[PDB]
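Undergrad: Following this message is one structure expressed as structure tokens.
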Amino acid sequence: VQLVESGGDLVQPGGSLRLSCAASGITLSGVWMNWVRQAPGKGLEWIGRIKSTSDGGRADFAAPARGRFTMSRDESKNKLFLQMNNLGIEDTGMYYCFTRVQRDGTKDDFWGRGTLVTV
Amino acid sequence: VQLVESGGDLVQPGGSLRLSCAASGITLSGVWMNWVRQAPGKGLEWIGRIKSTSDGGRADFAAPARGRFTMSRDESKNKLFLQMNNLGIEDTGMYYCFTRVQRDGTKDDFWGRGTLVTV
Amino acid sequence: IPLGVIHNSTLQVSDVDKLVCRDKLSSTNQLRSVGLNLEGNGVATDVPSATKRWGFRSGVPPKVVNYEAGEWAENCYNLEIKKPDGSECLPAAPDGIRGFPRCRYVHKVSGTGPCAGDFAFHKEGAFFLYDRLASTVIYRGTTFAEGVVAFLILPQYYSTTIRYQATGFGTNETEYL
Amino acid sequence: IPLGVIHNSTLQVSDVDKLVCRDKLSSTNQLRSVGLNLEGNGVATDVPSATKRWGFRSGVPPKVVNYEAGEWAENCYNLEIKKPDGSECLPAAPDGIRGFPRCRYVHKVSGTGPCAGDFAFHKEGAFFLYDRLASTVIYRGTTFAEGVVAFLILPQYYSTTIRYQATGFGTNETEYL
Amino acid sequence: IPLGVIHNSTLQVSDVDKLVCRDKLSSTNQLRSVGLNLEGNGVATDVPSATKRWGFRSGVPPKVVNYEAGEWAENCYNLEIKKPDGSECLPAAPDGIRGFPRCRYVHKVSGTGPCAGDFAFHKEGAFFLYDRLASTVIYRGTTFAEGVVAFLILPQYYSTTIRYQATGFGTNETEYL
Amino acid sequence: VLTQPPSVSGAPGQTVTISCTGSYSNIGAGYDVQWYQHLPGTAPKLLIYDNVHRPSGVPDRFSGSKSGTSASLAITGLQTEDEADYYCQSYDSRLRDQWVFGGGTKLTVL
Amino acid sequence: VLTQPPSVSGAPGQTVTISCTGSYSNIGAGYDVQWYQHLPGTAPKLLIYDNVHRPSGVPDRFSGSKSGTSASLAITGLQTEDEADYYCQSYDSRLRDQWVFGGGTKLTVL
Amino acid sequence: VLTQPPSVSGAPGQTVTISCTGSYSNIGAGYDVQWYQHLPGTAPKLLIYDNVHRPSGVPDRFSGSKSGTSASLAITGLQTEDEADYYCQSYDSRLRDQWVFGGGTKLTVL
Amino acid sequence: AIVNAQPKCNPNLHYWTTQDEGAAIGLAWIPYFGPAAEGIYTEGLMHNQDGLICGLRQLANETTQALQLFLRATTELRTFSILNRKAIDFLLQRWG
Amino acid sequence: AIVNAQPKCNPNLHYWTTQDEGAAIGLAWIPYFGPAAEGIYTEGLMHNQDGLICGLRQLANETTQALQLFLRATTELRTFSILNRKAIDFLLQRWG
Amino acid sequence: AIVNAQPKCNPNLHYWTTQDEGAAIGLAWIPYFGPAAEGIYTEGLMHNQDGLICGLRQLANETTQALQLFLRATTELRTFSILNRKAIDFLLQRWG
Amino acid sequence: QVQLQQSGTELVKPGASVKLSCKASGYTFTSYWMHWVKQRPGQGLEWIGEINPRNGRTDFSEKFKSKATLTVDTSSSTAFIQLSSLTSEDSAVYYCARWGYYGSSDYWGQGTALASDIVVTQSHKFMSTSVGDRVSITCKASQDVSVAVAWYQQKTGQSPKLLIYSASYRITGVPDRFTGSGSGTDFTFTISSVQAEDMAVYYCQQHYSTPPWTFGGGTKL
Amino acid sequence: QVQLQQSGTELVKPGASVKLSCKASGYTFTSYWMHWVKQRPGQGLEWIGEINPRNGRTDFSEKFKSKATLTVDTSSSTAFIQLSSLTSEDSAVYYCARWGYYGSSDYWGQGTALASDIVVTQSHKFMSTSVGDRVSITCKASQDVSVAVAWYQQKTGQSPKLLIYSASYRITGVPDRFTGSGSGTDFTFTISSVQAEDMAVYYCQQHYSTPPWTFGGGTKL
Ligand SMILES: *[C@@H]1O[C@H](CO)[C@@H](O[C@@H]2O[C@H](CO)[C@@H](O[C@@H]3O[C@H](CO[C@H]4O[C@H](CO)[C@@H](O)[C@H](O[C@H]5O[C@H](CO)[C@@H](O)[C@H](O)[C@@H]5O)[C@@H]4O)[C@@H](O)[C@H](O[C@H]4O[C@H](CO)[C@@H](O)[C@H](O)[C@@H]4O)[C@@H]3O)[C@H](O)[C@H]2NC(C)=O)[C@H](O)[C@H]1NC(C)=O
Ligand SMILES: *[C@@H]1O[C@H](CO)[C@@H](O[C@@H]2O[C@H](CO)[C@@H](O[C@@H]3O[C@H](CO[C@H]4O[C@H](CO)[C@@H](O)[C@H](O[C@H]5O[C@H](CO)[C@@H](O)[C@H](O)[C@@H]5O)[C@@H]4O)[C@@H](O)[C@H](O[C@H]4O[C@H](CO)[C@@H](O)[C@H](O)[C@@H]4O)[C@@H]3O)[C@H](O)[C@H]2NC(C)=O)[C@H](O)[C@H]1NC(C)=O
Ligand SMILES: *[C@@H]1O[C@H](CO)[C@@H](O)[C@H](O)[C@H]1NC(C)=O
Ligand SMILES: *[C@@H]1O[C@H](CO)[C@@H](O)[C@H](O)[C@H]1NC(C)=O
Ligand SMILES: *[C@@H]1O[C@H](CO)[C@@H](O)[C@H](O)[C@H]1NC(C)=O
């Protein structure tokens, strides 16, 4: 059970970025996937979350990522795509892909490698 | 949990072929393994099936593979060997190795890579 | 436990077993446990108002009491809430626990909310009526109607599910849809 | 529920409780639930004929009724059937459910067959007797004898397992061995 | 099953129900099942001596009998033993089984030992009292006091856990700490 | 032995239904009907593992329903990535419970 | 919105307690408080997944306790490998159940 | 401390029984007896994980039985791939529950 | 004498119950041919003088306080013998 | 009066039952020293005049129709109080 | 007449029991506001003439032999109707 | 065998009351329900009501709720029906049929001259065919009833005889030419080769959890 | 302590009937079963029958089914046995033994002069040894009985005394030289150092779910 993040190349202050999260051994559609922003010299910032297909297939986002950020999921390759429209300079840092999976009363996050984003 | 198929080299119309199916993370002896023939320009053709060691250790085959085909299993390396005696030109196509494994009411096939056979 | 004897087509609480020899119990068929919903009593049936009567607690084991006869419920609830991280909030319905049989409306309330206890109890002390069993706790994904059970001595269909999305279940800051 | 009172060493169905004061029930030991098999009634005990009396249905919860006294069964069955893809066909035996205690023959029928319902019921309405419990459904890998349960008021060993391989369990096109 | 009737503030075993019309049973509240511990009888309460009275057997299903009233236990036990390879030795406590409520001392005995049976029974035939249920077997990680249950007709707090490390549980060569 | 249409077609916005006719022993005997999506060059992917139940990791667009002796697969909100052969899989009461696959429907996105 | 001390310090032999103040909706609403150990250059590691419950594979040294509207993380028997930022994670009843992270406490080993 | 025969031999068609004598504390105390197949150059493989129970993935040919204070391993339908050392593993009531391995039987296929 | 203290009483009691267990049945008593769990219930209306209903909704209200205490004392997950115990208590006190 | 409508009746009733619970016992009453689940049963033969057996196989046949309805109404997975309810019903109607 | 054969009898019977179910209660009868499983028990002392206690510890000793046989015969994991059966047996034999 | 011996004929004047007692033998009287059917001359079978000897519970058709009263005696093992307010049209032939173990009125009595309910209607009342041909009789059910359907033939001058007591369960002794099959709300009764002795009025009765066991309209060949 | 005081001697003539009442004290009479044992002169112990004061249930040996009748009185706490058709060989010494909580007849009474069953047989009847040596008495059981085996010694002129009430459970007060151990169908009774006071007839009794509690043949040292 592991997760990998793709993307995060250098992006101009005016533009859009796509972040791809993929996992092996765990299906993204069956668990709730959370995105957190780790800016340099700054604390962790939870940006968005997508619920499982069993529950409502809607994504919840924080205030800075309310309308600019959009999240899409491709069940064919169990990959989660995070679209970052109208990017900004403050949207700089490592973006992680983790999910709270609970088994037999004990839960683990299974954090991904994390992709760094430079603006 | 994955399955891999080995063999499938070019075989003359008169001869025999051996197909080896191996898996990692799932024991072949504990699940029912099915073989399906996917001829080019033709639909899927189920050929054989071997039951788990818990149930009867006998292999069931379809009409075209009734006597010509024979299936053997090696529990030492959890590999399943499919012997194709008295091969024919019609026995051409990709041979897959999959098993219906049911957990908590939900089942998955875990299809293998599939080996192509040319006659 | 109070008992009800229907004297001359009138119900009276049988707090004393020495009432009168007039009361007759020929067979157990006269004994009946009727589970009446709280909607008949006039309580608020709105989802934002009904969920305020349910609270989460830990340390109190769930209890189930059987009732044979029931009452048609015009407002049923089907809680499918989960913790904000995706963890389970309500225990799964055990064998023998099914949804309430007759429901005019099934308020299937899903979403996220705090879960401070292993089970969701009723703040008014009432029961959560089910298919044929009354439980003091709420089970995940099972239609129920909040009601009460009465024990008495007898004398000698389409459901419209309503979808809700609740954030902050069990708190004064709760948003629906 | 019919009851049996042994009057002068003769059994009579007690459909009316007002029969006579002659009937005496001093203690619960007189009350007994005897589970009699269907083989005594003369039904066909052959596996191809017995399996036709079992059907699969969904939506009917299983029910278990306790019987104290039993009858020696000359033909018992042990279904271990599975779906053609290897999926489970019969529910696992819960705690307290064991095989039938006394069985002259145990027709352990294994193989594959369609499973159109979650549970396998009896088409004639009879029960599936177990160790000391009578259930309306068939449990996986548990010896049982199809029989019926009688309630009455009392007055004041080697098993030969037989292996079967059935393909198409529950259909008119079924092959054994 | 012996019964106890308190005649003139004196208990007598009611082996015969025809004793006297003086005995009165107005309601089920008079009936009570009291679970008394074995420490009152004077048995050895030491862990090396108490564990010798517990044995492992296979083939005997566990049985649970309810008792309402209990006795304060000055010596309780909490077995958390496991097989030498780390396998589970005692079955998990099912729903409704909790630790003994009132325990002056809780001898929480952990360690390794042989487990020749699926369940741990009492060699003297006594029960293992729990929160409100008496069981013939020992459950993993559940406080219990070995005791016995009595049925009678009524007339008209801090626990100091003690840690033990036992190697060879159930054998004459057993080392503690 | 159970048959399928040679091919099907539908607009991406429309819902495409794939038929599968069996018999008294294939689908009328109570056997579960399974659907597979055989993408070219890769192993087939299961879509429906029962009459209506769908495995985890499969999009909710693919839905199936068994009526009488026939089973139908419904693809709502069709995309351009579903252009592949769809096979109807079941079991036969005859032939001693052997798997039977359909002729395969090559869904084409217009 | 829940706050944390800017930094904490303690001797390896001493026990270091990390504070986390919430509100009526963050921690006073009954939401579970989670603690993360963010080692530099690597993804954060969960330490406490509830008010007191700890995930498997986490050393017993890290213990947490929720009192009132605040939660505290206790690190007993501190080593030199725990010099990393610790974050207090919970959920807010307001903001429609969105995760809230603390300011981060940079524990320093003297 | 439990002993094993120095070596065993048998025809491939015959059934070879491997003995393992314990004591009142090794096998007579109720401890489960485990059998391992130590193929040369590779890690040992467990064959019997209890007195009679066998782990999944192990051929049905290997069967074990515990009688009194001794345990026996039976290899029916012997092949040429089973020519390896077999070890008898159990636990001792004495020595504070420490694993005890047998001397090892080098089965030879004639 | 029952005094209904509820703010509003519903005069009509639309009740659902299982089958009488002694009424006329055909092939439906067999579980294989019988209806599902939903179909076994039989409905009815109990607009009985409006006094038997408003006093029943108050009897249930008062029964809850004692029933909750009874369930708390019991150590069983499910209770099915409340009516059996009530019959025993009634018959023990009657002594005839 | 019972009329046996079965095509064939077995005159001999070889019955198995648990121990009498009041008979003489030694150390077998202790679960640790007692027999397994199979050994607790005691067998016997009940070739009693052949009228008590053929009428019992017909009583069980008729009881099934009512018993299936009773189990369908009950919401409990296992029922153990059928005899207890029968005793209560018999005693309530007797009133003495 | 009970003869205590135990080597030592404890004269004081410190007993724990659930609430009376009919005593005065406030908001504690509601499970949400009520105490946990540990807090529902009420304690007491039963130093009653020392004859009611030593004879009770012997009655429990003798009850075990019959109770173990009764539990072995029963096929239910948990038994809660021992008192109910005792009431039925007492009332059936009384017949009044 | 089961023999339901019914009382003799009657000629009571209008306005009086007649009690028709039908004796039952060969089976446990209290175990099986007793059903009464009225047949008007050349019209068909009309279900009157049912009485349960075990409990005394009785149910009637809405039209026959007040006209007919059902009582039974356990000791006599005889079922008697008392009619009130008899008229000219009330005079007909009354049959007592034993409700079977699965709900089929298999055994009838000798002819005695004098919405919520499931409605079963046959497709054609006057199906006509020659000898040797194959015909099908279709019975339609208002609601989804199980395979439980009963088919009766009533030759002129004889009591109705049950042929198929379920969708396909054939009564023993019935010729194999009478084959029936159906499911859901559609049931088909077929004759492989119609003979000169097979021309009679055929009735369809549904027995699945329906207290009114109304018969079908009929089908004369 | 438990004292089973038995009645006095008797000299009844043949053909009459004698009722031997053995009083029991020091324990709850209804709780423990009462067993009667007949000892022929220089032959051994013969189990007659058992009576349960709690319920009145009584069981006898097949030979003693009709000869002996067992009755008890709860108020008197006395067990009396009435014999019928007495002969010369029926005249012997009768012992009343209290059936223990675990099935061991631990307390006996003073001597009163006048297949399905488990058969326990000892290896040697006349084992002989000198003082100081170690000997073993082996008892064989027909079926697999639990560790429950009872060993009794009966010195001449005294009632039998229980020594080991299980495979190894030693009665308190018995000298430690009497050590017994066994399992399954084999049980061994051993004396570490035989003394001049240890020479007596030793009996083996099995008590495991067997209504006939037949004693062993005997072993005289
Ligand atoms: C109690 O005892 C009664 C017997 O008195 C049991 O009744 C049995 O019911 C089953 C299920 O319906 C019957 O099996 C079916 O039988 C039909 C043919 O039945 C006809 O022929 C019988 C002789 O073989 C004859 O005895 C019958 O008459 C009896 O039954 C009728 C109807 O109940 C009754 O009115 C009479 O008075 C008689 O009592 C009747 O004329 C047969 O066609 C069926 O086969 C089909 O269904 C099976 C289902 O598995 C299927 O596999 C086949 O392929 C085929 O499609 C089926 O065999 C059985 O015959 C009845 N018993 C007897 C002796 O006839 C009742 O079940 C008992 N109760 C229990 C066990 O709880
Ligand atoms: C009810 O109350 C009775 C007491 O009256 C309980 O009986 C107890 O049984 C257990 C199990 O057999 C006894 O433990 C064993 O004791 C033997 C030695 O027993 C002898 O010495 C006793 C003094 O120490 C003496 O009191 C005994 O006499 C009593 O018992 C006999 C036989 O039942 C009876 O006939 C008498 O009338 C007395 O009542 C007797 O002379 C000892 O050797 C055992 O040790 C072995 O077994 C253990 C098993 O764990 C093993 O670990 C050891 O290594 C060793 O191998 C064992 O300790 C206990 O002594 C009896 N009680 C008393 C007071 O003696 C009965 O259990 C109660 N019922 C319950 C609790 O349900
Ligand atoms: C929630 O409770 C807090 C604390 O009393 C209060 O300040 C706040 O206003 C409440 N929220 C609402 C929406 O009433
Ligand atoms: C199975 O049923 C079908 C449909 O009625 C029928 O055509 C076929 O002949 C049956 N098979 C057998 C073996 O009777
Ligand atoms: C354990 O039992 C054996 C066998 O009887 C014995 O030899 C050994 O001394 C015992 N151990 C102890 C510590 O008594």
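Numbers in chain D track Swiss-Prot; the residues on display, in order, are 33-188, 213-233.
Note: Cβ is positioned from N, Cα and C throughout, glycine not excepted.
Feature table excerpt (Swiss-Prot):
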- D:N40 to D: Induces GP1 secretion. Complete loss of virus capability to enter into host cell (MUTAGEN)
- D:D55 to E or K: No effect on viral entry (MUTAGEN)
- D:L63 to A: 90% loss of virus capability to enter into host cell (MUTAGEN)
- D:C147 to S: Reduced levels of expression of GP1 and GP2. Almost complete loss of virus capability to enter into host cell (MUTAGEN)
Undergrad: How many Å lie between the Cα of D:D55 (mutagenesis position) and the Cα of D:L63 (mutagenesis position)?
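TA: Cα-Cα, rounded: 12 Å.
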Undergrad: If you measure D:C147 (mutagenesis position) to D:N40 (mutagenesis position) at Cα, how many Å is it?
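TA: Cα of D:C147 (mutagenesis position) to Cα of D:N40 (mutagenesis position) measures 49 Å after rounding.
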Undergrad: Using DSSP, would you call D:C147 (mutagenesis position) helix, strand or coil?
TA: coil
Undergrad: If you skip the near sequence neighbours and keep only those at least six away, which residues in the chain come within under 8 angstroms of D:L63 (mutagenesis position), Cβ to Cβ?
TA: D:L57, D:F183, D:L184, D:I185, D:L186
Undergrad: In terms of Cβ proximity below 8 Å, which mutagenesis positions out of D:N40, D:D55, D:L63 neighbour chain F?
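TA: Of D:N40, D:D55, D:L63, none lie near chain F.
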Undergrad: In sequence order, what residues of the same chain, 6+ apart, have a Cβ less than 8 Å from the Cβ of D:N40 (mutagenesis position)?
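TA: In sequence order, no residue meets the Cβ cut-off.
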Undergrad: Looking only at DSSP and grouping its letters into three states, which state does D:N40 (mutagenesis position) belong to?
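TA: The residue in question, D:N40 (mutagenesis position), is coil (DSSP, three-state).
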Undergrad: Have a look around D:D55 (mutagenesis position) and count the other CB atoms within 10 A of its CB, chains all included.
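TA: The Cβ of D:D55 (mutagenesis position) has 18 Cβ neighbours within 10 Å.
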Undergrad: Report, as a single number, how many Cβ atoms besides its own are within 10 Å of the Cβ of D:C147 (mutagenesis position).
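TA: There are 23 of them.
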